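Asks: Quick one: the structure is below, and I'll ask about it shortly.
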2 protein chains.
Amino acid sequence: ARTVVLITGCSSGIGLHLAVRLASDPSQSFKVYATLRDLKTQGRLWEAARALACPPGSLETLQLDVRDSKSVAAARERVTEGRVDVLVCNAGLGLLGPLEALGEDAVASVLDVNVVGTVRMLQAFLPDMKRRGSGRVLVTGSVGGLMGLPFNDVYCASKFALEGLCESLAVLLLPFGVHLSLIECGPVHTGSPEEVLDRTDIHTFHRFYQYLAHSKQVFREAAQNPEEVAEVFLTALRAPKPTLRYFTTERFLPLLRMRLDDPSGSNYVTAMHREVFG
Amino acid sequence: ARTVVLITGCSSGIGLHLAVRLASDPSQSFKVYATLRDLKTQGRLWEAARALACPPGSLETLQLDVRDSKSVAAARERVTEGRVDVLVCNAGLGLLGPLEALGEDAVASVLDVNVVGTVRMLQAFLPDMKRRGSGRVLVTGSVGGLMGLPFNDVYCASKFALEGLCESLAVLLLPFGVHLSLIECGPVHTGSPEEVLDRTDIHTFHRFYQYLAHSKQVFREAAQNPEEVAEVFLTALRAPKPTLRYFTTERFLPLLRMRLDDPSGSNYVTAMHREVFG
Ligand SMILES: C[C@]12CC[C@@H]3c4ccc(O)cc4CC[C@H]3[C@@H]1CCC2=O
Ligand SMILES: C[C@]12CC[C@@H]3c4ccc(O)cc4CC[C@H]3[C@@H]1CCC2=O
């Protein structure tokens, strides 16, 4: 009896690498349903699967668009084993820009995919885990769900929302035998400028391209290998008493300690403004 | 001139009390635009205003539905002074129940009002504040945005979301001279059991009714009057250097410190489960 894993957002990045890590595991103890918003994007997954020699039957692909609870439901029905031992809620969108330049539809989509989409997944799959008295739920988290990042206001809103959702659930789930964990990632190796200028003031326009310069520098320095990140998910699964959070890096725990010394919140604001804008 | 204050969610509660507290101020320092989802519900606001003899012109009402960017824009345009000195984003919904028993449309509506609605407000009013280089924004927060609360998973998601949104913006806004503050409230005074069971499970059912009983007791002991809450808003807007957060109560400091001592979340999840479920 293999451990049945279902993962959202497997076309690229963390989801792709986790899927093939699990499916290729030497023990052959995982059966992986790697789900993608659009099945047409599955090529890279299968290329990576072959590169790691995933055994026949260890990896299957399903269409699962987390905006659509019928898509969620149909994917659940395709789990031939009739159970999910490990649910990985990884699908997510970023959104980068001055707040007032972001389209109202882009803002709503980020919330719908990142927050409501995770709700849809939990509504579909949590009940059977709770009834059975076992199951692991791993949710891809972000440093941006723990501290605010300029020009990522809506992304951060959505990642903070997941902290609140997951923590609230973890309090109830504590003695159910069902274990929810957030995997907190920093950076990971995986509008037009007219529009931005038209939709904001000149000072914000400047600060945005200052931010983009500083963000490329930090990304070059701090972007983790996706294999290293995937392995933290595996560690959380190995744990017999998994914690609510795991961190893929200690790089930001100083900021997190400092942030939480100051209940007023303004020391963080000052420090992060200085770190980003010099 | 007077300080121009625009407040959302003024039909009742915190919004109503703050609107009339500012408009009835003996010094007549404030011109208040009190906004309501539906203008037809303004009767109680005007009764409270007349009860405090709010002078003519100190208080004006507009319809403003935070779900509709056209409503937000139409309200902004009615501000005859052509500026807002203090914006109060107070409009909000609650949602209580086992996650899997909640309708997806109800979940979506909470995030749309509480989170996207606040984004719409900020998108419409920040640009003028940034351009003129001054402005204050006060946002109704919750201790449920700082720590997760069982059976309030979506409400907490939305309150955490406002933490991330506001913190991210505050980093950018420091050198613009536009100040953002969250007013962190504790509790505030304002399906069928077989349906709950059928949609969940035997353990969840027991915990839910345990939660409800315990919650009823905490509301009796700890819930604050909207007037007391309104007074904390007044302090924040009068602060020469306003901080990111103001707390209406110190009652939850212990659980809050429990949370921040242990970033893994273990100490908090255990402590909160013990607090709620005994
Ligand atoms: C804002 C930031 C640069 C950009 C990083 C970044 C970039 C992309 C991303 O998906 C996540 C993150 C999280 C950390 C962010 C940094 C923290 C300190 C700093 O200067
Ligand atoms: C969960 C809780 C009851 C419900 C409270 C509650 C309810 C509604 C709300 O808007 C805020 C809060 C904040 C504190 C919450 C309590 C902490 C300890 C406890 O037993």
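The residue numbers of chain B are those assigned by Swiss-Prot, with the residues present covering 2-191, 199-286 sequentially.
Including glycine, each Cβ sits where the backbone N, Cα and C put it.
Feature table excerpt (Swiss-Prot):
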type	residues	note
BINDING	B:10-38, B:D66, B:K160	NADP(+) binding site
MUTAGEN	B:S135 to A	Abolishes phosphorylation. No effect on 17-beta-hydroxysteroid dehydrogenase activity
MUTAGEN	B:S143 to A	Loss of 17-beta-hydroxysteroid dehydrogenase activity
BINDING	B:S143	substrate binding site
MUTAGEN	B:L150 to V	Alters substrate specificity
MUTAGEN	B:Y156 to A	Loss of 17-beta-hydroxysteroid dehydrogenase activity
ACT_SITE	B:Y156	active site, proton acceptor
MUTAGEN	B:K160 to A	Loss of 17-beta-hydroxysteroid dehydrogenase activity
MUTAGEN	B:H222 to A	No effect on conversion of estrone to 17beta-estradiol
MUTAGEN	B:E283 to A	No effect on conversion of estrone to 17beta-estradiol
MUTAGEN	B:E283 to Q	No effect on conversion of estrone to 17beta-estradiol
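What's the neighbourhood like for these features in this structure?
Replies: Every protein chain shown contributes to the tally, and the Cβ of B:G14 (NADP(+) binding site) ends up with 18 other Cβ atoms within 10 Å.
Long-range C-beta contacts of B:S135 (mutagenesis position), restricted to its own chain and to partners at least six residues apart, with a cutoff below 8 Å, comprise B:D86, B:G178, B:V179.
DSSP classifies B:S143 (mutagenesis position) as strand under the three-state reduction.
Under a cutoff of 8 A between CB atoms, and with a sequence separation of 6+ in the same chain, the neighbours of B:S143 (mutagenesis position) are B:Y156, B:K160, B:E185, B:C186, B:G187.
Within 10 Å of the C-beta of B:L150 (mutagenesis position) there are 23 other C-beta atoms, taking all protein chains into account.
Under the DSSP three-state reduction, B:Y156 (mutagenesis position) is assigned to helix.
Neighbour density for B:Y156 (mutagenesis position): within 10 A of its CB lie 24 other CB atoms from the protein chains shown.
Around the Cβ of B:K160 (mutagenesis position), the number of neighbouring Cβ atoms within 10 Å comes to 30.
Take the CB of B:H222 (mutagenesis position) and look out to 10 A: across all protein chains shown you find 15 other CB atoms. Annotation note: B:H222 (mutagenesis position) sits in a helical segment as assigned by DSSP.
Non-local contacts of B:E283 (mutagenesis position) by the CB criterion (under 8 A, 6+ apart in sequence, same chain) comprise B:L263. Under DSSP, B:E283 (mutagenesis position) is assigned to a helix (H, G or I) in the three-state scheme.
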Asks: To the nearest whole angstrom, what is the C-alpha distance linking B:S30 (NADP(+) binding site) and B:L150 (mutagenesis position)?
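Replies: Cα to Cα, B:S30 (NADP(+) binding site) and B:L150 (mutagenesis position) are separated by 39 Å.
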Asks: Reported as an integer number of Å, what is the Cα distance between B:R22 (NADP(+) binding site) and B:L150 (mutagenesis position)?
Replies: 31
Asks: Which recorded positions among B:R38, B:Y156, B:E283 have CB under 6 Å of ligand 2?
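Replies: Only B:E283 qualify.
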Asks: Would you mind listing, in sequence order, any of the recorded positions B:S30, B:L150, B:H222 that have a CB less than 8 A from a CB of chain A?
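Replies: Of B:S30, B:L150, B:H222, the entries that lie near chain A are B:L150.
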Asks: Between B:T191 and B:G199 the chain has a hole of 7 residues; just give the Cα distance across it in whole angstrom, please.
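Replies: With 7 residues missing, B:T191 and B:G199 have Cα atoms 20 Å apart.
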Asks: Note down the number of other Cβ atoms within 10 Å of the Cβ of B:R22 (NADP(+) binding site), including every protein chain shown.
Replies: 20
Asks: Given B:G10 (NADP(+) binding site) and B:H222 (mutagenesis position), what distance in Å do their CA atoms have, once rounded to a whole number?
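Replies: That comes out at 29 Å between the alpha carbons.
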